[PDB]
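What follows is a short report on a single structure.
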Amino acid sequence: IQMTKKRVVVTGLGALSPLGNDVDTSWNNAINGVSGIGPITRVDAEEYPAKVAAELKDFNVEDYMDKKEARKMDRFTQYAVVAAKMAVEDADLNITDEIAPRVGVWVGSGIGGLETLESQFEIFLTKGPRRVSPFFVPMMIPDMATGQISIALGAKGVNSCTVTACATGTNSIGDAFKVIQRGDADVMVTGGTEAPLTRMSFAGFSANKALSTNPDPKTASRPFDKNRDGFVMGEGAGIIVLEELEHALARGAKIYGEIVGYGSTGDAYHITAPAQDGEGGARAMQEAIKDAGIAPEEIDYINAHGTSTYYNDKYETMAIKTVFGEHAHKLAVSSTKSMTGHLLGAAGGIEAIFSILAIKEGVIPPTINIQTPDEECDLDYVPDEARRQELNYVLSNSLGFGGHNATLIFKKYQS
Amino acid sequence: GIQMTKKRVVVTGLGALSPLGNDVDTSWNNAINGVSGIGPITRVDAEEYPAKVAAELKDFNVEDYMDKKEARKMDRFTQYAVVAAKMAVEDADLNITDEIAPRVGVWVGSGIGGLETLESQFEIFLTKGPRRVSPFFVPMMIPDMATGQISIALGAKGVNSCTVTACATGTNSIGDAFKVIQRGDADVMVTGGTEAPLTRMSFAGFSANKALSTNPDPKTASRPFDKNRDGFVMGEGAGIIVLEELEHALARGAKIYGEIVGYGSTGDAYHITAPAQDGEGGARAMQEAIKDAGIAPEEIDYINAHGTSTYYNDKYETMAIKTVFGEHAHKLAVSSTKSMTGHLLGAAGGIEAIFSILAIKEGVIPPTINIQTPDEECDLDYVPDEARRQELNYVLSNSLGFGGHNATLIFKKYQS
Ligand SMILES: *[C@@](O)(CC(N)=O)C(=O)CC/C=C/C/C=C/C
Ligand SMILES: *[C@@](O)(CC(N)=O)C(=O)CC/C=C/C/C=C/C
Ligand SMILES: [Cl-]
Ligand code: NA
Ligand code: NA
Ligand code: NA
């Protein structure tokens, strides 16, 4: 018995990010080096050492659905549904009864409905268990983003949700890519979503000192900079439509590019500390390269994990050098987190969009805020300004707590 | 040039913690003897909830399996996953050396992860302030920490993931790990589901949803397919299996319980909690798994059903079996082990995959206990009360979850 190996193309993009309430706004702001970082308004910033966050700007859920529908969705689900409908509309895909069992959904979330859980548990403690919402359980579960997307779209195919901390979006896309490659779906609506700007998330990330305590939004998120002191938390959703090539061509779909490689490894080291020298991340990049059937020298641009944390940025630099050798100083590396902040489970989704758009548009987005170069972080980070360049291959990296490492490789579409 | 043959995937090890026993042998032997793991709730004070019964682990002490130093930073869901995964690897007699470590992966899911940790830590936040929240709060709570902690405990450096799909969690995680090995991305996968849902918010949440049985009698509370079924009885635990590429298993002289041959996944695209009318989505997922296995539906001998003891789910699952199997539906055996273990949520698929694999190896079908009033709408052969000795070639395991997830696995008797 032999494996089916279908070609998988990107036919639609949808997004909500601190840089815009659609792909066009997000992409244009990213290539112009616009920061989505400002003072915290979502929660009371006085209680936490962290004073800045990357929030959605002027997002009103009622512009997309009824108040009654929105009331039964946590922010993480609202973002996923809005971005998925945006991606399908962009793909110009008509999900009929005929194709519905061949159209699936694979969207992840790092934590799901944390705000709902906090509000509902606070109701339990002060008002008693009978006052708990009949919809608390489905609203909270991370897989409800996939569930609500499938209902909104009429998508009846492969239906799943990957939860792998900050590697969530990258793994979800990789998993959906594998579904199409083996012929188990013709279309997959995939990516990540996150609404982590909550009391427990700010308390939790302050307790483990992962968050930047820099009160200046102009210098808070500075990946690879000598003075980096933790990440700046963001929110949103990045959803893409993956499609089997012949299916896309037959319907006259527009093609942004092709997904060719996916790598997944575990550090098997520590619950929160990444492996020394980023060895696991190096292995995940190598698996994705082997999956794509290319030489490492073929990678033109790396959309780095680059969170603006001491260890991660240093280890990611080391991992790139291990994988690419002499080609490491020849490629371009950039972290869009310098502008969007860290979207956690949605990071991989938004960064896959930027990686795909980098190939289609031939523009590398920059890493902003690098003022003090770090001798340990000496690669080409495309500082301050976007670079116009024809790209053939783009690599996107992610990692998460529990030692998860995930890598995706995108390729310029050629017939 | 690239490789293209599908690898054959065998089950080489089993590990479990369930309300029926703190290992596979105890759980299996109690299940085949129709022993109930359901009793009054002791985990939380149940006086405020309408639900009065649960299926808890019996005399489980995490310190019998690991040092206190290791257990302290683990929520119960992670403790269960680590203990069951170590048991599965020990049973598989697998030596994870530095050489094979990048070829040994982990794919374990949890429906909710560290809910108890989240509740305790949020209660600390409200009464003591955010500066008193633990630096271990975030990693302890996240559902993927079961995979994370299992990989650290084992030294497993390969494909590392976590599927979260409500009650379909365990089934999807196993199916996903099976696909990893089939495409040649790992030689070994430690996979399954884990859950510790016996918490304040879980009892309150499922009571508010009216998903839980409010029957105070532990003797009749969980009764799948019975006319008087009135919601599920919550359980806890972990079911972990070692999946392995066939040639790798044969070369090391591994014992083989059976083979994984089929996996189906669909979405109802209907409602947040209610399953589709006539269980159409579940019927499609069974059909996808059957096609994946390359068999005729008549080849299925036994169905380990989702059978949660809820009105719509048991009725719709019965309808879905009739749609898929036709005239063969009344010829096959169907049973719900949830009648004994209760509903393990994210761990249900893991424990039920173990029972399905053991059903083939031992040639014994576990029964559905507590069926006293037959429902005219649920008229299939549910193997009532007593286990059935039968040679099985193919076993199908079904799962479904909130959000319209449907997941199916097919296991086969191993033949060279
Ligand atoms: C992420 O892995 C951080 C990193 N190393 O880049 C991470 O911790 C995300 C975990 C998901 C968190 C959602 C919020 C929880 C309170
Ligand atoms: C499960 O899907 C119910 C079913 N239809 O069988 C389910 O609700 C589990 C989702 C929750 C998992 C753990 C959450 C506890 C609060
Ligand atoms: Cl934990
Ligand atoms: Na997570
Ligand atoms: Na065991
Ligand atoms: Na529990």
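First residue shown is number 1, and so on along the chain.
Each residue, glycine too, has its Cβ placed from N, Cα and C.
Look at Swiss-Prot and you will find B:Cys167 (among others) tagged as active site, for beta-ketoacyl synthase activity, backed by sequence analysis. Listed in sequence order, B:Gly111, B:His306, B:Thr308, B:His343, B:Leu345, B:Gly346, B:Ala348, B:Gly349, B:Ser399, B:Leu400, B:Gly401, B:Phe402, B:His405 are the same-chain residues six or more apart from B:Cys167 (active site, for beta-ketoacyl synthase activity) with CB atoms under 8 A from its CB.
When secondary structure is read from DSSP and collapsed to three states, B:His306 (active site, for beta-ketoacyl synthase activity) falls in the coil class. Feature annotation from Swiss-Prot assigns active site, for beta-ketoacyl synthase activity to B:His306 (among others); the stated evidence is sequence analysis.
Here Swiss-Prot flags B:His343 (among others) as active site, for beta-ketoacyl synthase activity. All protein chains shown were included, and the count of other CB atoms within 10 Å of the CB of B:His343 (active site, for beta-ketoacyl synthase activity) stands at 30. When secondary structure is read from DSSP and collapsed to three states, B:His343 (active site, for beta-ketoacyl synthase activity) falls in the strand class.
According to Swiss-Prot, the domain 'Ketosynthase family 3 (KS3)' annotation covers B:6-413, on the basis of sequence analysis.
Within the same chain, residues at least 6 positions away in sequence whose Cβ sits under 8 Å from that of B:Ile112 (variant position) are B:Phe77, B:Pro143, B:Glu195, B:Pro197, B:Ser202, B:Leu345, B:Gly346. What Swiss-Prot says about the natural variant B:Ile112 to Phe (Swiss-Prot position 109) is this: In strain: GS77; resistant to cerulenin.
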Could you find out if DSSP has B:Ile112 (variant position) as helix, strand or coil?
coil
Using a 10 Å radius around its CB, how many other CB atoms surround B:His306 (active site, for beta-ketoacyl synthase activity)?
32
Recorded positions among B:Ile112, B:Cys167, B:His306 whose Cβ lies under 8 Å from any chain A Cβ:
B:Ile112
DSSP state at B:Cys167 (active site, for beta-ketoacyl synthase activity), helix/strand/coil:
helix
